[PDB]
Number of protein chains: 4
Amino acid sequence: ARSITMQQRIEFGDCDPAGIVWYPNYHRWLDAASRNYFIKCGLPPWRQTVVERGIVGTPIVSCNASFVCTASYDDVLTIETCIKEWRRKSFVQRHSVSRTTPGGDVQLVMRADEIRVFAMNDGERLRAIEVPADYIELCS
Amino acid sequence: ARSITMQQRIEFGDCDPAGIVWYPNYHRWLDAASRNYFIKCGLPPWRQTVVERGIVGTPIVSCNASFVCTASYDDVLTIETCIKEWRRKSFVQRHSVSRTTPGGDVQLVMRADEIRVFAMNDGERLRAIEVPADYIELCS
Amino acid sequence: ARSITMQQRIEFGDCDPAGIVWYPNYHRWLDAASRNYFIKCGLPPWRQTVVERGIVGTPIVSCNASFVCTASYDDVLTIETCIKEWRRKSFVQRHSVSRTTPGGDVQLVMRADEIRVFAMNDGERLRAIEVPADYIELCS
Amino acid sequence: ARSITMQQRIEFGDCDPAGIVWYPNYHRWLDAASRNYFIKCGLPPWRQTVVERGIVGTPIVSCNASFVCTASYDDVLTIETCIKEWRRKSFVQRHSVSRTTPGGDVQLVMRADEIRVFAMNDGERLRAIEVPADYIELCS
Ligand SMILES: CC(C)(COP(=O)(O)OP(=O)(O)OC[C@H]1O[C@@H](n2cnc3c(N)ncnc32)[C@H](O)[C@@H]1OP(=O)(O)O)[C@@H](O)C(=O)NCCC(=O)NCCSCc1ccc(O)cc1
Ligand SMILES: CC(C)(COP(=O)(O)OP(=O)(O)OC[C@H]1O[C@@H](n2cnc3c(N)ncnc32)[C@H](O)[C@@H]1OP(=O)(O)O)[C@@H](O)C(=O)NCCC(=O)NCCSCc1ccc(O)cc1
Ligand SMILES: CC(C)(COP(=O)(O)OP(=O)(O)OC[C@H]1O[C@@H](n2cnc3c(N)ncnc32)[C@H](O)[C@@H]1OP(=O)(O)O)[C@@H](O)C(=O)NCCC(=O)NCCSCc1ccc(O)cc1
Ligand SMILES: CC(C)(COP(=O)(O)OP(=O)(O)OC[C@H]1O[C@@H](n2cnc3c(N)ncnc32)[C@H](O)[C@@H]1OP(=O)(O)O)[C@@H](O)C(=O)NCCC(=O)NCCSCc1ccc(O)cc1
């Protein structure tokens, strides 16, 4: 579908003693790529959607990920994000992460399908909402 | 199978603007719970296994997670980890994360199945190895 | 002054390729130790103080830190926090971080003096407030 | 002195419940800016210096920081780093962090002076070394 791309440089601190990117760092980047996608497609930042419509963001409900090869500091990641499927109150966001060998080869580092929802905070309780029509059209 | 339990207190900084735990923090805890399991079952720390046998740790290759309810600063998480299945060069580590209502009810926060492998660093190249027999027996 | 102590276990992911704790992790722990101090001294969590009195927390305004020796995964940190001085709208929180050799020797890892303030969010603008008298008495 | 500039976009996950950047995130960026400076001045990555000369990186020994105004997700940071003073086995790296109002005004967010050293790992023991002459000339 409608795909957005973003780059992310791996820093020394993003790596573990094993010398490679420590996994939960991938989830930080995927979360940034997730929101970037929305931004880039025109939605306002949560700061604003929360004022205007109660939308605090798009919390994750499910994830399937696979880590194909390692990455390390200085490698520069290219992330590809698109919405793979709209559902009632959820949506599947797909991300492909790769890096580029100096051979100009594009190695797949990781991939992940995130199931998220648009949510509101009903006081202390988080609540999912019907995907907003406006949102679907924007991201379309 | 053989299950280990660990607690984790959520800090203010572990939360996002939405007031709840920011997801990639769960992966940090799951990674700590993963190693804790091994430690608690008797294996030496990677620092040592890398010297003795080249084993740098247990990198993740795949993950399936589901986020059932929200959690926030001050909540105290209880994580349950066990190895669900041994395979040839991989293993499935299962984690269940919950928190306790003051009603003494144990709410499930999240769950996740991690597919990991024992690996070595062959110079700059990460390589999986056959699950060590000794390891299986220890964790058994 | 009134001192609170807390322990913190270093995880593999808290370390960098150099094999030691990556510094910004110390600041996460100091921030947890900062709030823990307040909690432990009786104040309500920010979640509540923000409702009751607008107090969103105690943002940092200044810091002086020194890193005395290294620490790594599995080391267990003991943090000592106290308020070194109350000022008008600020306060100096001091932390001492150490670890224990197996010789039972208590090595100093790091130390840091944090200057923080009680703050409110006046809409999008963060604002410091006069240290609350009640707070001084509680922490005293 | 010789100054390098870098940009850093603040992500939603870099913020706390208070809606602003959680401080230890500044230290991650300063650490990236620190190494970026060296890279940009021509030194090889630690991965390589450790092979060639044992240099594992530039651990921090001391820091003085001041947080002038708040920053939040979507703000884009501009970091300015330079070496303020060479010493025997240490060096003072200075960073200035700012953001740009839409008025085109450049607000100072934070500043920090980091005292670091070039270090080697003598087995499990970290050791500082005399600033390498070559390094001084490169960064000069
Ligand atoms: C999100 C929430 C409140 C939704 O529960 P709910 O309001 O009762 O509504 P619901 O059960 O119908 O779920 C909404 C939709 O998501 C779908 N969904 C929910 N769980 C799953 C799952 N495990 N797998 C697939 N789809 C799912 C539901 O089927 C439903 O579907 P529909 O299209 O058929 O209508 C509940 O799942 C929850 O709290 N999960 C925990 C969320 C969380 O804490 N994730 C970790 C932090 S994410 C941080 C973050 C926040 C904002 C951002 O901008 C980015 C990151
Ligand atoms: C791990 C490595 C090198 C293995 O590739 P390989 O050496 O060619 O061997 P391999 O393909 O046979 O895989 C080994 C086993 O894992 C299984 N496996 C590998 N990928 C998957 C997958 N996507 N789903 C399920 N099982 C998988 C393989 O089937 C194989 O199975 P077997 O039992 O049937 O023999 C390759 O998958 C890789 O580099 N993945 C990237 C790993 C990574 O960077 N994860 C992110 C960082 S994790 C940080 C960390 C490090 C140490 C720790 O202690 C903790 C955290
Ligand atoms: C905090 C705030 C709004 C205060 O500015 P203000 O409202 O105009 O008031 P102010 O200038 O009088 O400062 C209040 C007091 O702090 C003292 N102070 C402020 N800056 C400094 C400094 N650099 N060195 C020493 N003391 C300082 C001031 O002198 C003043 O003192 P006083 O006792 O003599 O009355 C302004 O400094 C600021 O925004 N700094 C940025 C704060 C920030 O973003 N830090 C990074 C994130 S911390 C995340 C966090 C949040 C909540 C938590 O529970 C924990 C962590
Ligand atoms: C770094 C090390 C081993 C140096 O101790 P040492 O080998 O006995 O040598 P030393 O005492 O002469 O210190 C070397 C120079 O730094 C200066 N220095 C050391 N401590 C301080 C301090 N508190 N304030 C100012 N300068 C200092 C020393 O005076 C000395 O100066 P010199 O120019 O007059 O000769 C010891 O301070 C230490 O382990 N500190 C802990 C370091 C640490 O764990 N920081 C947290 C993690 S940083 C992670 C990181 C790693 C690599 C990177 O690329 C980036 C981040």
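Numbering of chain C is taken from Swiss-Prot, so the residues present carry the numbers 2-141, in order.
Placed from the backbone N, Cα and C atoms, the Cβ positions cover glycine too.
According to Swiss-Prot, the feature active site maps to C:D17. In the structure as shown, the Cβ atom of C:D17 (mutagenesis position) sits within 10 Å of 25 other Cβ atoms.
Annotation source Swiss-Prot lists substrate binding site at C:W47, C:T59, C:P60, C:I61, C:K90. The Cβ of C:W47 (substrate binding site) has C:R36, C:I56, C:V57, C:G58 as same-chain neighbours under 8 Å, each 6 or more residues away in sequence.
In Swiss-Prot, a mutagenesis experiment is listed as C:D17 to N, annotated with the note Drastically reduces catalytic activity. No effect on substrate binding.
Here the residue is the original one, while Swiss-Prot reports the published mutagenesis C:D17 to S with the comment Drastically reduces catalytic activity.
C:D17 (mutagenesis position) carries neither a helix nor a strand DSSP state and counts as coil. Looking at Swiss-Prot, you'll find the mutagenesis C:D17 to E noted as follows: Reduces catalytic activity. Little effect on substrate binding.
Its Cβ placed at the centre, C:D32 (mutagenesis position) has 23 other Cβ atoms within 10 Å. C:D32 to S appears in Swiss-Prot as a published mutagenesis result, with the remark: Substrate turnover rate is decreased.
According to Swiss-Prot, the mutagenesis experiment C:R88 to A carries the annotation: No significant effect on catalytic activity or substrate binding. Summarising the environment of C:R88 (mutagenesis position), the number of other Cβ atoms within 10 Å of its Cβ, over all protein chains shown, is 11.
For the recorded site, C:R89 (mutagenesis position), the DSSP three-state label reads coil. The annotation that Swiss-Prot gives for the mutagenesis experiment C:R89 to L reads: No significant effect on catalytic activity or substrate binding.
Mutagenesis annotation in Swiss-Prot: C:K90 to A, described as Decreases substrate binding affinity; the structure shown retains the original residue. Within its own chain, C:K90 (mutagenesis position) has C:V118, C:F119, C:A129, C:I130, C:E131, C:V132 as residues 6 or more apart in sequence whose C-beta sits under 8 angstroms from its own.
Looking at Swiss-Prot, the entry for mutagenesis of C:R126 to L says: No significant effect on catalytic activity or substrate binding. The Cβ of C:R126 (mutagenesis position) has 10 other Cβ atoms within 10 Å, all protein chains considered.
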Legend entry - Long-range Cβ environment of C:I61 (substrate binding site), under 8 Å and at least 6 residues apart: C:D32, C:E115, C:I116, C:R117
Legend entry - Cα distance (Å, whole number) from C:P60 (substrate binding site) to C:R126 (mutagenesis position): 13
Inset, instruction - Inside 10 Å of the Cβ of C:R89 (mutagenesis position), count up the other Cβ atoms and send me the figure. - result: 9
Legend entry - Residues C:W47, C:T59, C:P60, C:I61, C:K90 [recorded substrate binders]: greatest CA to CA distance in Å: 18
Legend entry - Distance from C:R89 (mutagenesis position) back to C:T59 (substrate binding site), taken between C-alpha atoms, in Å: 14
